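Q: I'd like to ask some things about the structure below.
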Amino acid sequence: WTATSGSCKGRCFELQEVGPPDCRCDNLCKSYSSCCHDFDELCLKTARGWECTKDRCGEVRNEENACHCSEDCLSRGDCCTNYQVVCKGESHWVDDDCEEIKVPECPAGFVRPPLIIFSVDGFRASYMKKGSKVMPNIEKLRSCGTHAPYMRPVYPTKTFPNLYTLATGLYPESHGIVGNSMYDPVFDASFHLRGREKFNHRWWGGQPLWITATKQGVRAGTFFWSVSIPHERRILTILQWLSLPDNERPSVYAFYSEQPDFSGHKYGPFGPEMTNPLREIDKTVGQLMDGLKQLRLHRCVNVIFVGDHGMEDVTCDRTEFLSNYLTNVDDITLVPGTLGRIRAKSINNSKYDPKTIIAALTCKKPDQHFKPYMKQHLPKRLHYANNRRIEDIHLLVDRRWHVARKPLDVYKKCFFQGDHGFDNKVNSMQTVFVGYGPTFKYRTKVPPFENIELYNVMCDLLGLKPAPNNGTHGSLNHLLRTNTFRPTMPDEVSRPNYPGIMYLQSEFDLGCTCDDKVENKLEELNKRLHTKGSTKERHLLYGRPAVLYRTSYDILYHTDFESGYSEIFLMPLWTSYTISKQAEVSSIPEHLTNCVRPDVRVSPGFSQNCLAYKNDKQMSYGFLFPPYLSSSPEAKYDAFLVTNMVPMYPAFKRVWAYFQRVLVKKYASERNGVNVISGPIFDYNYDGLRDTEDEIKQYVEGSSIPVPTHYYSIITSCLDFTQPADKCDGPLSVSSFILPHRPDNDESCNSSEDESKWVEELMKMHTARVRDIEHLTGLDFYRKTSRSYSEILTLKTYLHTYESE
Ligand SMILES: *[C@@H]1O[C@H](CO)[C@@H](O[C@@H]2O[C@H](CO)[C@@H](O[C@@H]3O[C@H](CO[C@H]4O[C@H](CO)[C@@H](O)[C@H](O[C@H]5O[C@H](CO)[C@@H](O)[C@H](O)[C@@H]5O[C@H]5O[C@H](CO)[C@@H](O)[C@H](O)[C@@H]5O)[C@@H]4O)[C@@H](O)[C@H](O[C@H]4O[C@H](CO)[C@@H](O)[C@H](O)[C@@H]4O[C@H]4O[C@H](CO)[C@@H](O)[C@H](O)[C@@H]4O)[C@@H]3O)[C@H](O)[C@H]2NC(C)=O)[C@H](O)[C@H]1NC(C)=O
Ligand SMILES: Cc1nnn(Cc2cc(C(F)(F)F)ccc2CCC(=O)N2CCC(Sc3ncc(S(N)(=O)=O)cc3F)CC2)n1
Ligand SMILES: [Ca+2]
Ligand SMILES: [Ca+2]
Ligand code: NA
Ligand code: NA
Ligand SMILES: [Zn+2]
């Protein structure tokens, strides 16, 4: 109930929302059908359009007009955005030579540069080049300000998840808006685009920028706009608010455009009908910039031009239908489209088995344009699992395609030629970033970065302390002229032990054999110094990682590698080694095929044993430092130590072996040596964070040897590849992965073929950021370099995506 008898006389676009049954005059009132009777009349004036003309210049103030060309308009702060161009011979901002903004040039009374976030729906990254001739204002912003070639959205690449990730710095799994459509089993409620339930605050986790602002005494314009309010009115309102008294005027503002997304859905991302939408957005940017210039705010305000996601070509003919795989199709509900989420139609149906459903969707047609996944087997980079609103069954849909339940859904609901929501590494989903203003840099290209990092930068820009979030603060300091956050390395929590030789062979009863009873003084001096760390400068190039939780571990040195061996988990947390360009691959000899040797530095009671692996019919074992790459026949013995050993399913061994035997050498050739740090990961509760001992759900049969859920490797080299990895004077180059440790290769449809036809493809799917690996391990890499910490942070957030240019 709204008693709409009240008025918006002098309350138009009020910043503070008033509580029912008083009527509302804010920029959201329409959407809740709650505006006062006169709102349209007073607040949505359209008389005479949006631009001054020669004859209007110096006119008599007619309050009915949408914007004003009178002489008093500047002081009221309600002129048309072109008033000074037409009525005072000033130039449009786009026609002006751009000039470095070394410091904020603001009016007196401004306590900080304001921030204007100009967000655009479906603004695919490639529009910056491909639409440049029709977008001169945006193109000025881009070239004079700071820009990245693209910005990576979060998965799913939909609107609501991404706009709210921009607002909070949080992954959808953490903020809760996990799709445009959702069901919450705890609430027994649903969330839709249409309707009212999306206005309840229990859906919306984390702390968005405007609340972070308000709580620290920085005033915020309201970010949301009702869809009926034209774009021109939104700009004029922002400019009106900027004219307000110093004690009332907000410091942070948001504009939103529904274009180009709206048109892109109908006409495809590059349809000829798309040129006009891009023209109008650019015209809107020009209106804003011309307004800021009239108010002498154009060299004061920092403007962010940012998109939420891109757009792909998708038509009805390219729709896979679950009815061509599943017989039981009525007993399930599907969230459809560019991603698939399946749950049961009724929880009273006990016969619903998600296992048999996954199997029925697995490699069934030879060109199948989706892959099913238990949500916890989704690549860790998507961070799309740890929320009760994300269904256990998920379908990652191929770019260009759609998934529906039945054919009736497609022809009872061809209309669209574009869509989005796919995997966030897909080029067509990439979007834009431009920063322009005194606090941003001048004519600077920055590398691609993920949208989860902006929240921190927008806080920096406003002198705010960010709420806890998934950004890595300082990873984008290179966007800013000043105002930078100056971060410290986390303090190491657990210091390592450095065990020497403390145990005799005969104390070990592992059930392990090795064919190694093989016998000088100078060569025995030589092997001790390898076991005290003479080649550690070689294999540990960036310092040892720091352990940031309480645990008990040992550094173990060897000729070819160095490990941090966990006594609690009975394996390394990490193993570091360097393969130069010149290094050579040898085979595992016949005498050492099933050789596992006791490590005399580590007690029997903190070691694995071979008997457990024998008794476990499902589980075999592998090695973190690969025997294949031992530097000498003598050094190869070190690779068979029990402390280099880890549990591996035979299906995963195929992957691991190919990676170790072929790809590691390949990368060293292509990159001029590589440093490799490999290790296990335990995420049984799929929260993206290192598991404690008591969260481990599976052990090797009849033992305390915990089974990893994943295996990682960080592959580092010199960005200048003319210098070898071990002698790099400059910036580093990194690529990493988190492979799921799975007992079958059902994920790879071509896995019965040779490993050269599917393994590298699987690793690409599971590419990762070092920062991903850090959350999952509690480790901190790159502790000792000649590089700045900010540069290291940027490097830690890098993702190698394996997409073309
Ligand atoms: C991305 O960044 C985010 C943000 O930094 C990271 O998420 C944080 O991770 C922390 C560790 O997991 C987590 O800390 C916990 O806080 C609990 C209190 O949580 C409330 O308060 C915060 C702060 O205001 C608030 O933000 C939370 O909001 C969540 O929940 C509501 C829904 O109820 C949503 O509105 C919102 O979307 C958000 O949901 C998301 O997070 C929750 C977890 O909080 C998930 O469950 C959801 O699926 C969703 O992803 C909350 O309102 C606190 O209760 C926890 O304490 C337990 O664990 C500690 C460990 O120190 C233990 O010592 C205690 O005993 C305690 O256990 C007790 O409860 C247990 C279960 O009921 C039980 O087992 C025990 O026996 C005890 O009874 C914990 O300290 C923090 O909340 C989240 N924050 C957010 C916003 O998600 C995220 O990790 C980052 N991701 C990556 C990959 O880096
Ligand atoms: C979603 C979303 N998350 N954050 N934003 C704001 C936001 C963040 C950023 C940013 F700066 F972050 F880039 C830039 C712009 C915006 C404005 C988006 C906008 O005006 N839209 C039209 C209205 C619809 S839906 C609607 N739904 C819930 C509420 S409520 N309960 O939270 O009040 C109110 C609503 F009207 C959403 C899209 N939209
Ligand atoms: Ca969108
Ligand atoms: Ca975990
Ligand atoms: Na076995
Ligand atoms: Na297979
Ligand atoms: Zn859309």
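Chain A uses Swiss-Prot numbers throughout; the residues present, in order, are 51-463, 468-573, 576-591, 617-886.
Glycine too: its Cβ is placed from the backbone N, Cα and C atoms.
So Swiss-Prot lists the following for this protein:
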DOMAIN    54-97  domain 'SMB 1'
DOMAIN    98-142  domain 'SMB 2'
MUTAGEN   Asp171 to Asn  Abolishes lysophospholipase D activity
BINDING   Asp171, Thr209, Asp358, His359  Zn(2+) 1 binding site
MUTAGEN   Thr209 to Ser  15% of wild-type lysophospholipase D activity
MUTAGEN   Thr209 to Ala  Abolishes lysophospholipase D activity
ACT_SITE  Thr209  active site, nucleophile
MUTAGEN   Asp311 to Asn  Abolishes lysophospholipase D activity
MUTAGEN   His315 to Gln  20% of wild-type lysophospholipase D activity
MUTAGEN   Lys430 to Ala  Impaired secretion. No effect on lysophospholipase activity
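Provide an account of the burial state, proximal residues and distances for the features listed.
A: Sequence-distant contacts of the domain 'SMB 1' (54-97) (same chain, six or more residues past either end, CB-CB distance under 8 Å): 112, 114-116, 246, 249, 269, 271-272, 274-280, 283-284, 287, 290-291, 298, 300.
In the domain 'SMB 2' (98-142), the DSSP tally of helix, strand and coil residues is 13 helix, 3 strand, 29 coil.
Around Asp171 (mutagenesis position), the same-chain residues at least 6 positions away in sequence with a Cβ under 8 Å from its Cβ are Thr209, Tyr306, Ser307, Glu308, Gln309, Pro310, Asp311, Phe312, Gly357, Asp358.
According to its DSSP assignment, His359 (Zn(2+) 1 binding site) is coil. Over all protein chains present, the Cβ of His359 (Zn(2+) 1 binding site) has 32 other Cβ atoms lying within 10 Å.
Cβ neighbours within 10 Å of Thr209 (mutagenesis position), excluding its own Cβ and spanning all shown chains: 21.
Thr209 (mutagenesis position) falls within a helix when secondary structure is assigned with DSSP.
In the three-state DSSP scheme, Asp311 (mutagenesis position) is classed as helix.
A sphere of 10 angstroms centred on the C-beta of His315 (mutagenesis position) encloses 18 other C-beta atoms.
Taking all protein chains in view, 28 other C-beta atoms sit within 10 angstroms of the C-beta of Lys430 (mutagenesis position).
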Q: For the recorded Zn(2+) 1 site formed by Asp171, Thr209, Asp358, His359, name the remaining residues of the chain with Cβ within 8 Å of the site's Cβ center, in chain order.
A: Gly172, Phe173, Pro203, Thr207, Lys208, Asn212, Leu213, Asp311, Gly357, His474, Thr485
Q: Quick one: of the recorded positions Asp311, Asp358, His359, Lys430, flag those whose CB is under 6 Å from ligand 7, and say none if nothing qualifies.
A: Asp311
Q: Including all protein chains displayed, how many Cβ atoms other than that of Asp358 (Zn(2+) 1 binding site) lie within 10 Å of its Cβ?
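A: Step by step: centre on the Cβ of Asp358 (Zn(2+) 1 binding site), count other Cβ atoms within 10 Å, giving 28.
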Q: How does the domain 'SMB 1' (54-97) divide up by DSSP, counting helix, then strand, then coil residues?
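A: Helix/strand/coil tally for the domain 'SMB 1' (54-97): 5 helix, 3 strand, 36 coil.
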Q: When you measure from the Cβ of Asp311 (mutagenesis position), how many other Cβ atoms are you left with inside 10 Å?
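A: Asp311 (mutagenesis position) is surrounded by 23 other Cβ atoms within 10 Å.
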Q: How many whole Å apart are the CA atoms of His315 (mutagenesis position) and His359 (Zn(2+) 1 binding site)?
A: 13
Q: Could you measure between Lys430 (mutagenesis position) and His359 (Zn(2+) 1 binding site) for me? Cα positions, answer in whole angstrom.
A: 20
Q: Just checking: which of the recorded positions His315, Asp358, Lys430 have a C-beta under 6 Å from ligand 3?
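A: List returned for ligand 3: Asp358.
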